[PDB]
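Peer 1: I'd like to ask some things about the structure below.
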Amino acid sequence: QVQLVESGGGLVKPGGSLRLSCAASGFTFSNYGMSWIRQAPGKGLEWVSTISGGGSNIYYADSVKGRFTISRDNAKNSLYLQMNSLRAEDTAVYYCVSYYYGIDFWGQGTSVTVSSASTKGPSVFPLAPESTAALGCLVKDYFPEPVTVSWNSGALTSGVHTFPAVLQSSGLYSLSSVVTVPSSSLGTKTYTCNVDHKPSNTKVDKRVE
Amino acid sequence: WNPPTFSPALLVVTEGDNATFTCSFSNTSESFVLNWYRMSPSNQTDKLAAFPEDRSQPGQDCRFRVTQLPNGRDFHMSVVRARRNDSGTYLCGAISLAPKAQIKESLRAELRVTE
Amino acid sequence: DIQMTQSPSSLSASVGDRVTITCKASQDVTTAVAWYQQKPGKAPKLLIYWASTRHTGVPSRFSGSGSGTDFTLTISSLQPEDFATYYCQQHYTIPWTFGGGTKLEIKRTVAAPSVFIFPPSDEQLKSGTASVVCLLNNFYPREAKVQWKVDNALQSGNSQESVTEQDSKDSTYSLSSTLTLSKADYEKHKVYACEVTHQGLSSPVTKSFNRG
């Protein structure tokens, strides 16, 4: 089958640079145009740049002109995006794509995060106050995404809601995980949220009372 | 850009032999697709083949082939082992993809497959 | 630079429904319009191109039409796998541009949120900051209003909220709102309240605590 596989995404400081690569297979590479599309977190699709099969027709979105360079190596079945002078709003998933009529093949994307924040594990605080009660954990001030939250080591899944993180003005993320349980359970059962943040090698168990 | 041409206007071949049309298209860029069509009885156009091919259509009819000639302008569009039922009306079309997408068809030609 | 405007921004429908979504170009794009489906965490997939041509392997219930500046995508009979976000794109001229998207969500009966307020922990306060959390659990539709009041003073730019995607089981939403104060400011006040307005409630509900 046609396959497109991106690599090179990561964390960069504002002003820095990053090179994305894409390996293509399952078609004669030089006969098809290629493109980069991006999607900022929680946002829509944005075309970045396009290069024809032979590489002589090259186009850029105004938002990246002068900073990004697209290129291809037809002997290596490869597509590249050199991103210089990166800005915070370049934070996005970047998809390597190929087009024909519309964009018929998409890679699964590589994530780029442009931020001055440094890697930092979360502080985990309890959330504690009818037949139903709520409890939670506030997972505050971590970078970068993601964190994973479970409850009672995975024994408690029904009624759990772990919310999408919000980015704070500090540049750190924050989220909450909550669960509703029978009110009568609040004095008999123990409730522990387990928070994992691999970028910082952090694992936290927090008893909530 | 000018529409492609499609020649000869009348092609006569014998059943079992090959029939070759030429679609000619002056490309100002690499960003074109060339399509080969037959006209149906209801004057619906049916795509026979394309160059570059549609990668989402693997496993096509090998009887309809497109060959790029070395000058990069001319393309052979060939019916291999023509059948009497291949007699009809044929054309080619060019579709630009970038910087502006648009479709232009050639004049139509007739294929006559004899006994 | 052609602008593509999609509508509606979201639509609730049931399995079996006929649904039609709209895309409007800020200038003529002839028929060079494509449509894509995207599900959370996955790349988009192509559905339609040249306004009305169904892409290979796309189910027959998907169709598209339109020309000039007005385009539509129609799903003739919605199936469970069809709930997703849809994007149109013009492939007429560089720069290629996309609509903002239409989210297709599952219709269900109105459900009032259960509302809960959480004071800051002593652990966090010891660190110099105070977060107060208001939870709206398992409501529908998505639209809700949350207002923070501290000793009656309406709060403005010191809260953030987050919403879950539709529950896989009951098709509801949940929402968190977090009000963040310095410890000193938090200790200046007594009554912390979150007032919630939602279609399923006959009146706003206020949940509050007294810092003392």
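We number chain B the same way Swiss-Prot does; the residues here are 32-146, in that order.
From the backbone N, Cα and C atoms, a Cβ is placed for every residue, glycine too.
As listed in Swiss-Prot for this protein:
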- B:35-145: domain 'Ig-like V-type' (DOMAIN)
- B:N49 to A: Decreased N-glycosylation without affecting binding to binding to nivolumab drug (MUTAGEN)
- B:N58 to A: Decreased N-glycosylation without affecting binding to binding to nivolumab drug (MUTAGEN)
- B:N74 to A: Decreased N-glycosylation without affecting binding to binding to nivolumab drug (MUTAGEN)
Peer 1: Provide the three-state DSSP residue tally for the domain 'Ig-like V-type' (B:35-145): helix first, then strand, then coil.
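Peer 2: Helix (H, G, I), strand (E, B), coil: 3 helix, 60 strand, 48 coil.
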Peer 1: Just to confirm: which same-chain residues, 6+ apart in sequence, have a Cβ under 8 Å from the Cβ of B:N74 (mutagenesis position)?
Peer 2: none
Peer 1: May I ask for the distance between B:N49 (mutagenesis position) and B:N58 (mutagenesis position), taken between their Cα atoms and rounded to an integer number of Å?
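Peer 2: Answer for this pair: 27 Å between alpha carbons.
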Peer 1: For B:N49 (mutagenesis position), what is the tally of other C-beta atoms lying within 10 angstroms of its C-beta?
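Peer 2: Around B:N49 (mutagenesis position), other Cβ atoms within 10 Å: 14.
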Peer 1: Can you tell me how many other Cβ atoms are located within 10 Å of the Cβ belonging to B:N58 (mutagenesis position)?
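Peer 2: B:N58 (mutagenesis position): 14 neighbouring Cβ atoms within 10 Å.
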